[PDB]
Amino acid sequence: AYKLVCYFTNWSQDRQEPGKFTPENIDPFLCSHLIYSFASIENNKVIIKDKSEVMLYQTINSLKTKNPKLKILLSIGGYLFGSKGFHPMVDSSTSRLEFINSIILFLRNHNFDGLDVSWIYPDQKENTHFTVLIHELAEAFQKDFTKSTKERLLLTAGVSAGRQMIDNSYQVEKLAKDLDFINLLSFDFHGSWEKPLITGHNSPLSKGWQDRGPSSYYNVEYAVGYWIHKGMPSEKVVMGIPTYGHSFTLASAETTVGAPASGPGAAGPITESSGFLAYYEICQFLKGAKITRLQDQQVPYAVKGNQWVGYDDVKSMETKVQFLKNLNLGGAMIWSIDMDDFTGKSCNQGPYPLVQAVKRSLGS
Ligand SMILES: CC(=O)N[C@@H]1[C@@H](O)[C@H](O[C@@H]2O[C@H](CO)[C@@H](O[C@@H]3O[C@H](CO)[C@@H](O[C@@H]4O[C@H](CO)[C@@H](O)[C@H](O)[C@H]4NC(C)=O)[C@H](O)[C@H]3NC(C)=O)[C@H](O)[C@H]2NC(C)=O)[C@@H](CO)O[C@H]1O
């Protein structure tokens, strides 16, 4: 059966409506797997820094009581944690063992079903440390299993969808044996970090008709194909789908993909971060905007004034699910359900319109 793996985040709790998210906003039957982002590491041991830590625990038990099949994982890593967050824990056998033992105890004590390691990114420098850490975790989880009456703790990893970073960071065949699945981060293909700075879509399914050479790697279709080619079984690929888009401020009258941009788009009023918008912000931006669907890339962008936003909607997600089924992938992953219109109060499409569309397509 296809998985629907849903990340939610610690920091959405600080937002104003309609972006104010706490774990009680989670629908227990919406996803097959939930992933909390992110735990940290202190004195080589896993810890959660979250004033709402006790709420998270209560909610975990409540959700799992309501849906005995639900799996809830703890993620550590992410972009801001970077590689530095894993040091000094990773630099010795004794310090990794301390971490791993703390993980098993913590996960069991708080009713989690497994660990997601989203190291952003190992790159060439930390390839070895990451490979070793994953291997030692898998082994320890297996050893824990043989001595327990409970199910084996799951181990997953959020991984790059960029060909160069994939080649640099990962020993893929080994990863295929140690991981239950990958959460393929198939988004951020384009954004305001690029040079030269031109518009491009966050998460195009396929390449543009004019894309040749390396430009042709920056899409979901290519990333999924590449991971499988490198030795990840298709059923262990859980394909990431974003509920946010990337915005640009246009530098000229041109409004097409590849148009000149002067910088990131204006910050949204709720997420307050120049360069992206959550879906509950996008649906407001679309009012008064001009929407274009790329027939080649299979996704929409919209323009209003000097703002250009590449994003995903119900339609582009239905196409992405047809793709994942056709490639026999393990399911879909969402970054992140707290940026869908979870309350339904913004987009006039009911609660969780994007994730519900995915769930529906997966089961139809
Ligand atoms: C083709 C290619 O290789 N492109 C590179 C880009 O991928 C890269 O941008 C970074 O991409 C990573 C995924 O590879 C992304 O991190 C994951 O994705 C989400 C959404 O972007 C991140 O969410 C952010 O988390 C931080 C805390 O860590 C929050 O502060 C922030 O608000 C979140 N943003 C959003 C929109 O929700 C996650 O951290 C992470 N997910 C997991 C499971 O780990 C980075 O965010 C991307 N970096 C930036 C600056 O956007 C790009 C820059 O490195 O380089 C290209 O080459």
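In chain A, numbers come from Swiss-Prot; the residues present are 26-389, in order.
Going by what the header records, the deposited coordinates were determined by X-ray crystallography, 2.0 Å.
Even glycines carry a Cβ here, placed using N, Cα and C.
Here Swiss-Prot flags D75, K76, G102, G103, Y104, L105, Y146, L210, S211, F212, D213, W360 as chitin binding site. DSSP gives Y146 (chitin binding site) a coil state; it is part of no helix or strand.
One mutagenesis experiment named in Swiss-Prot is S143 to D, and its note says Confers chitinase activity; when associated with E-145.
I145 to E appears in Swiss-Prot as a mutagenesis experiment; the accompanying note says: Confers chitinase activity; when associated with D-143. Note on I145 (mutagenesis position): other Cβ atoms within 10 Å of its Cβ, all shown chains, come to 19.
Neighbour count (other Cβ atoms within 10 Å of the Cβ, all protein chains): 22 for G102 (chitin binding site). Look at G102 (chitin binding site): DSSP puts it in a strand. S143 (mutagenesis position) has none of the binding-site residues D75, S211, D213 nearby, counting only those with a Cα within 10 angstroms of its own Cα.
Listed binding-site residues: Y104, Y146; maximum Cβ neighbour count within 10 Å falls on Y146. Taking a Cβ cut-off of under 6 Å from any atom of ligand 1, the recorded positions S143, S211, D213 reduce to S143, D213. Among the residues the record lists as binding chitin, namely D75, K76, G102, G103, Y104, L105, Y146, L210, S211, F212, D213, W360, the two farthest apart have Cα atoms separated by 31 Å.
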